[PDB]
Amino acid sequence: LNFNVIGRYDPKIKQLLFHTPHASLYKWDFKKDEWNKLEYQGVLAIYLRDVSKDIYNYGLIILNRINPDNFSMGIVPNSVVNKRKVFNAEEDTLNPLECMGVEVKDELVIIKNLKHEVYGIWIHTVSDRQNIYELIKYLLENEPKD
Amino acid sequence: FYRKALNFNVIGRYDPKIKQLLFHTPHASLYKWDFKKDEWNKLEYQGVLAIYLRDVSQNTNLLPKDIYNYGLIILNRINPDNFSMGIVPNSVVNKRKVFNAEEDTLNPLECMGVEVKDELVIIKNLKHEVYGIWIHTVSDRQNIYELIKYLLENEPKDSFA
């Protein structure tokens, strides 16, 4: 799998949920209105994190195959974000957070984070593309962990 | 998923000389070797990789000497960026070193090279710069290596080959 390897970088990993051998990362530029290629390409994994206040119940990581670079992204379920907005309006007012989102446009799995930054991930295995999309959607639409 | 591609001579819009497409693979990612830090630096190019024959013939009335008989190009799929590299046969570089040393001493050129190292196809520039190309289609790595090797080791070809 890749549990130990990810464990080196994220000590809180509890269970690896999905991984694909080749995924390439891009970032949307709202000014130029285009996709900028980022320095990350390699193994892509999505995993459950032990978060017994860390709001990142899940994590997404891209580990470069030809160099040591790693890209890490936290995945926060909508329920956690909405709960913070309702029962913790103060902290949010200070550090405004919005619900993350995911969509498939063209060949890219597009993800919006808590700060409305948008990333694009290219995955070869077309079957993996749909699986990662459904998995992230599921992780965002349901109540945390298991 | 939705079909969007057209069968079109897109290379020709960036390099008018293309005369014959020799090889293409769907997904290839480009890296460059950094000698100072001894590591691969990821470059902003990934997409369709093609190797093609260029028309550098003098037997034409369209002329009022190009040494790049072949070309390699990577066309980004996610954005409009392209990476281009010319391919010159060793025999042409060697002849040049001897009978045109003046233009050489001004713009030094050495024999290019190619090898396959694990997952990468490694190409050495006419300037000794080293690039690494990760190709998704496994079998295409050996085939591109074989084609470039053949183009480098043989006499300049004007057509088919």
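Going by Swiss-Prot, the residues shown for chain B are 17-80, 135-231, listed in order.
Each Cβ is built from the backbone N, Cα and C atoms, and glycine gets one as well.
Here is what Swiss-Prot says about this protein:
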- B:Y47 to F: In DCP1-35; partial loss of mRNA decapping activity (MUTAGEN)
- B:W56 to A: In DCP1-31; partial loss of mRNA decapping activity (MUTAGEN)
- B:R70 to A: In DCP1-33; strong loss of mRNA decapping activity (MUTAGEN)
- B:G156 to D: In DCP1-1; strong loss of mRNA decapping activity (MUTAGEN)
- B:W204 to A: In DCP1-33; partial loss of mRNA decapping activity (MUTAGEN)
- B:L217 to A: Strong loss of mRNA-decapping activity; when associated with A-37; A-38 and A-221 (MUTAGEN)
- B:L221 to A: Strong loss of mRNA-decapping activity; when associated with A-37; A-38 and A-217 (MUTAGEN)
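Here the features listed in Swiss-Prot are painted onto the structure.
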| residue | record | DSSP class |
| --- | --- | --- |
| B:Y47 | mutagenesis position | strand |
| B:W56 | mutagenesis position | strand |
| B:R70 | mutagenesis position | strand |
| B:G156 | mutagenesis position | strand |
| B:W204 | mutagenesis position | strand |
| B:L217 | mutagenesis position | helix |
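Those mutagenesis positions from B:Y47, B:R70, B:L217 lying by chain A, with Cβ under 8 Å from one of its Cβ atoms, are B:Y47.
Using CA atoms as reference points, the mutagenesis positions B:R70, B:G156, B:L221 were checked against B:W56 (mutagenesis position), and the closest is B:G156. Cα of B:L217 (mutagenesis position) to Cα of B:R70 (mutagenesis position): a span of 15 Å. With a 10 A radius on its CB, B:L221 (mutagenesis position) counts 23 other CB atoms from all the protein chains. Sequence-distant neighbours of B:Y47 (mutagenesis position) (same chain, 6+ apart, CB under 8 A from its CB) are B:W56, B:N57, B:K58, B:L59, B:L190, B:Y201, B:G202, B:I203, B:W204. Rounded to a whole number, the distance between the Cα atoms of B:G156 (mutagenesis position) and B:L221 (mutagenesis position) is 12 Å.
B:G156 (mutagenesis position) and B:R70 (mutagenesis position) are 10 Å apart (CA-CA, integer value). Separation across the 54-residue hole in the deposited chain, B:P80 to B:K135, is 12 Å (Cα atoms). Take the mutagenesis positions B:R70, B:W204: by the count of other Cβ atoms within 10 Å of each Cβ, the lowest one is B:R70. Of all the Cβ atoms in the protein chains shown, 16 others lie within 10 Å of the Cβ of B:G156 (mutagenesis position).
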